[PDB]
Amino acid sequence: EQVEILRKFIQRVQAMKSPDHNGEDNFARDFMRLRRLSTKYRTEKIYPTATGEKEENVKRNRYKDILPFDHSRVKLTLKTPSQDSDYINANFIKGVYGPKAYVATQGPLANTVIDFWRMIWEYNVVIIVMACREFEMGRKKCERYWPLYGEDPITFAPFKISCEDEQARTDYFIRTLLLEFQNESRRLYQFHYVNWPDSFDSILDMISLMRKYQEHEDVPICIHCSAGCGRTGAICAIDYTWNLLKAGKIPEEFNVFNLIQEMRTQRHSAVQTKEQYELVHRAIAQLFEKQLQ
Amino acid sequence: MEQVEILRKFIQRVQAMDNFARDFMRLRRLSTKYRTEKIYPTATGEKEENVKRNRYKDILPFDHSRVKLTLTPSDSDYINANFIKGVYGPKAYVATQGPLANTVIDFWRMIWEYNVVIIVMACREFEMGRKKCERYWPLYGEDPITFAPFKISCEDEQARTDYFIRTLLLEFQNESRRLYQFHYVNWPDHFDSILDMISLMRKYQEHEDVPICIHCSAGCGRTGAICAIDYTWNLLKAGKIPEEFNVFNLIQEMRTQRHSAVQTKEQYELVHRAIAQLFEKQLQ
Amino acid sequence: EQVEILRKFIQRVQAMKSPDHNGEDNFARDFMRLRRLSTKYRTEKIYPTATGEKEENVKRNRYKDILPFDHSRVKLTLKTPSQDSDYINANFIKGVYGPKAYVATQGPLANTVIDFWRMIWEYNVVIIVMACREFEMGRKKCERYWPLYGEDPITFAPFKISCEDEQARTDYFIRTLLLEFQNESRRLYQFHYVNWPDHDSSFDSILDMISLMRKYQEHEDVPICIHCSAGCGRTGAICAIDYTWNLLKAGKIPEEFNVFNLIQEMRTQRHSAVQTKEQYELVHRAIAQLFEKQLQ
Amino acid sequence: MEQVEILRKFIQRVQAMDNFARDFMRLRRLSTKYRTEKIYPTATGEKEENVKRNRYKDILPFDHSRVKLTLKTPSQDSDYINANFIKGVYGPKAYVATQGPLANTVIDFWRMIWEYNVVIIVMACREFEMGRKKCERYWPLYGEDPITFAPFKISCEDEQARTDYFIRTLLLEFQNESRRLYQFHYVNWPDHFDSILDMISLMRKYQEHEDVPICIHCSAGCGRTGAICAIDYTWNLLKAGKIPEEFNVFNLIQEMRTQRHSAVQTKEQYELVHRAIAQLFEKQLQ
């Protein structure tokens, strides 16, 4: 029964914290293996990234080491006067109920904000989760593609984006946006998490509140950080498990390593560091604990 | 069952087909029977204040498919204009009348709010000692004509066979926009150049993701014929010509989106022939 | 004895919290008087604002009701190719040791960022305290005059400003800036408080910001620049507290210590220094907190 | 006490004074003494590296007052230009006195205009004089396409003809920032006033203050340059009502000659400064 499964996971995670005889805990080691698995898949050419590495698309990638898998990449069939390439650096990730629950994508560049919106429009996305800041550690991480609350609307023809409300919670904002295109308009919600801890209350909070805005998985939710993996992947993994949980459906053979490993076959480096890998485990452990009265 | 077969039959029947006049009368008859049970009303267009925005008292835009404007310092949602669906986009074309002096403003309200980039005009400002269309562009070299809040200026021209191509710009609140007006100044009222124009126009915009604005004087007739041909050509290129493909049904369907889409048996006949040309031109 | 004086203020502040027969506590009532006094001074023409209201300076004022007193207004004698007017919406406020401990100023407009920099330079300012966000309540409050950390340097000829470091603390940031002019260079420290709280002890982050800022500048030999949107309210709130904390640190809280008087006096130097009764209460509670901290 | 009186003595003494040549000799002798006796060194200027950045191997910029360039280019890296700051009535950098640039230094020159936010350039010589090249033309002529000097660029934008001088409006770009400028080109130095006095007072309509330097230069960056500074500086003291009781040209020039080498260069320029300043004074006394 769920209770036995939940307690087992919690005790498991508790044990994973203990260092090796070589000073490496389970998070460290599980993570190495994840990294080895990715090399394996690459070198067997199981998950090629051919489109992303074409000479045309180099200018459309934020980091030359982060490329979208061909098999799961988001294709832009909606065209504009200025941009008609189907290429964006983003991939679909499967959710608890099936394909396309998430779209994980890089933080847009100046020349790809337009593609960002083409994607948001074509795929009927309502929810945007941003988990980086525009600037971090002295470096630019993401183009600001949303107007500040009180700013005049911003034009990325043929798109028009306006911010009609903002709301502050502990470590994040919720911006209500209006996206307009050719006489149509769509209200979006952007959840901007601005405080990352490379305990997890603000993230769990954000995720549940976000799921009150979009309860279902009928249109993908869009999640990006700077590269579109790392934090992005940590967020998907927790959201996913939380849905499982709430659906009262934590499967007996629940294995987070397997969830992340699979996620990593749909978005390159989905969860990117061992620190993130531990985060996901502890946050779920906390979820499980709460539900355990 | 297969593209190449389907095509050759068509060129077959359209080599026989005056049964054109007769098929057309059948269309006009079906049309009228559509303006009786009133399956497609034009309420908005025949309201008091809108009489002034209509070039012809008998050409009113179908309510269901009409283009609404919302973009001024003065503010109606009405313009005599309808969307026509393309192979995939429900707003592939906008078919509208030639603007009147007092509507040219709504015209740009429309060109702007809908992100349009291609304008196809198929009439002359004056035809047969009659005004047909308010010249809404600056002549190549003339100063930027204004239409507050819209500013619009020519920027180039080019003389293809029976038509011209004008690179225009259009400002409004320190935003800009380059447009291309294709102006066919020579219609056969009573092909190559039409076929040539559409293909060149489709080098400027292959897709249907923003509307292409088309218009003659009444905004149907020369307009309808062109939409029909371009639509079929796109269907042709995608290799999607359906088995029982048929101009009659094509035009009828179009006529439920834009009042009297194709206006004369002469246009109707021209549609058959340009398409047949395309089809045969495709079997090398 | 300091202990007696400190305890008396705390107890006084506690008593000010209780509403009277008409529902108004001492904060509300003191504050009414401050407003009455300001209008008294206006109408007796004791503190004219003639310069700020000349036709030519209307475009240089964020809010039409907030004008700099002539007598204490900051004059820009440093001229630039683009701007040679001496006018900026800003005043000096006296500190514990004499004139010019503070410069209170509005958040620069697009057309006055250049005046903001002329002022910062001419007056050898090092510390800047910003206590509003660029937008609030869906309105624009302040022109962004600082480059973001990692952003390319920004130019307002003839000044150039760079951000070389940013530091996050609870409810504020500390940006290390470099201001350059004509081949010269000065390091600035901007303290940007982004989380104003009307009220609530409580106020911990405000006190933190202040004491930390005071480690970057112990002395009062050049003015500290403080601004919010209007350059009063939060600005005045922060001066009063910083002012008292210095007094306190110097172990110098006078017997006749009267915050009403401190603020009243400030209001004759910067129009509406402390602008609402909520801020008025805030100043009292924050100091009360300081006082008990010191009492252990 | 009393400007008007102080102003009087002067016009007096000047109409009384030849004694200019004698006074100037005393200046040159005092100067010589001030390099011996190396009271103001120009080590930087004398180094082998910069020998090619100097128009004259005789005119070196005092180290203490020389204008250092630190706007690194792509890439001239030296912080050397043959130029000195001269104090104004209140600003330590009211003026820059430099030599007319050489072909290889026209770049440093614009590095200087740019890093110091200059706006007014005063040129007091011609490209060619007396059969000799005096100064590299660093500006585009009215009409000509924008000239360029990576990583700079500079065009023209108008020209005007006052009496003995021109007024050239220019733009100058550098990483698409941009700046308007005003070069006053005096093409008729008699060496050997109205027109000089006229030019200075026009220039001071364009920029009254001393908060960005005015760049002045002839060929060597002293002589016509120094005289113009002396006059402008005195005029500003005149207008401010600050003419000191003991005011005199000898001490004015001496002091100037501790900031830019051999500031006023010929006894004819020395005499010129005297007579222009007298003219200015008799004007102030209505």
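We number chain D the way Swiss-Prot does; in order, the residues shown are 1-17, 26-200, 206-299.
Every residue gets a Cβ built from N, Cα and C, even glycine.
Residues or ranges marked as substrate binding site in Swiss-Prot: D:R36, D:63-67, D:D199, D:231-237, D:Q278. For the recorded site, D:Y64 (mutagenesis position), the DSSP three-state label reads coil.
Quoted from Swiss-Prot, the note on mutagenesis experiment D:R63 to A is: Decreases enzyme activity. Around D:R63 (mutagenesis position), the C-beta neighbours below 8 angstroms that are at least 6 residues distant in the chain are D:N90, D:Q107, D:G108, D:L110, D:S232, D:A233.
Taking the Cβ of D:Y64 (mutagenesis position) as reference, residues of its chain lying under 8 Å away and at least six apart in sequence are, in sequence order, D:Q107, D:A233. One entry in Swiss-Prot concerns the mutagenesis experiment D:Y64 to A. Its note says: Abolishes enzyme activity.
In the structure as shown, the Cβ atom of D:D66 (mutagenesis position) sits within 10 Å of 9 other Cβ atoms. In Swiss-Prot, a published mutagenesis experiment is listed as D:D66 to A, annotated Abolishes enzyme activity.
Long-range neighbours of D:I67 (mutagenesis position) (same chain, six or more residues apart, CB within less than 8 Å of its CB): D:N90, D:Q107, D:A233, D:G234, D:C235, D:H274, D:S275. In Swiss-Prot, a published mutagenesis experiment is listed as D:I67 to A, annotated Nearly abolishes enzyme activity.
While the structure shown retains the original residue, Swiss-Prot records the mutagenesis experiment D:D199 to A with this note: Abolishes enzyme activity. Taking Cβ-Cβ distances under 8 Å and a sequence gap of 6 or more within the same chain, the neighbours of D:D199 (mutagenesis position) are D:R237, D:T279, D:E281, D:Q282, D:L285.
In sequence order, D:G108, D:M131, D:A132, D:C133, D:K142, D:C143, D:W197, D:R237, D:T238 are the residues near D:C231 (active site, phosphocysteine intermediate), counting only same-chain partners six or more apart with C-beta under 8 A. DSSP assigns D:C231 (active site, phosphocysteine intermediate) to coil in the three-state reduction, placing it in neither a helix nor a strand. Taken from Swiss-Prot, the feature active site, phosphocysteine intermediate covers D:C231, and the record attributes it to sequence analysis.
Record note (Swiss-Prot), mutagenesis D:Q278 to A: Nearly abolishes enzyme activity. The unchanged residue is displayed. In this structure, D:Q278 (mutagenesis position) belongs to neither helix nor strand by DSSP; it is coil. Cβ neighbours within 10 Å of D:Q278 (mutagenesis position), excluding its own Cβ and spanning all shown chains: 22.
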At a 10 A cut-off on CB-CB distances, which of the binding-site residues D:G234, D:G236 has the highest count? D:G234
For a quick check of packing: other C-beta atoms within 10 Å of the C-beta of D:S232 (substrate binding site), how many? 23
Number of Cβ atoms other than its own within 10 Å, given for D:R36 (substrate binding site): 15
Collapsed DSSP category at D:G236 (substrate binding site): coil
Measure the gap spanned by 8 unmodelled residues: take the Cα of D:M17 and the Cα of D:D26 and state their separation in Å as a whole number. 7
C-alpha separation across unresolved stretch of 5 residues from D:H200 through D:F206, Å: 12
Distance check against D:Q278 (mutagenesis position) for the recorded positions D:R36, D:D66, D:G236, keeping those with Cα within 10 Å: D:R36, D:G236
How far is it from D:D66 (mutagenesis position) to D:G236 (substrate binding site), counting Cα to Cα, in Å? 14
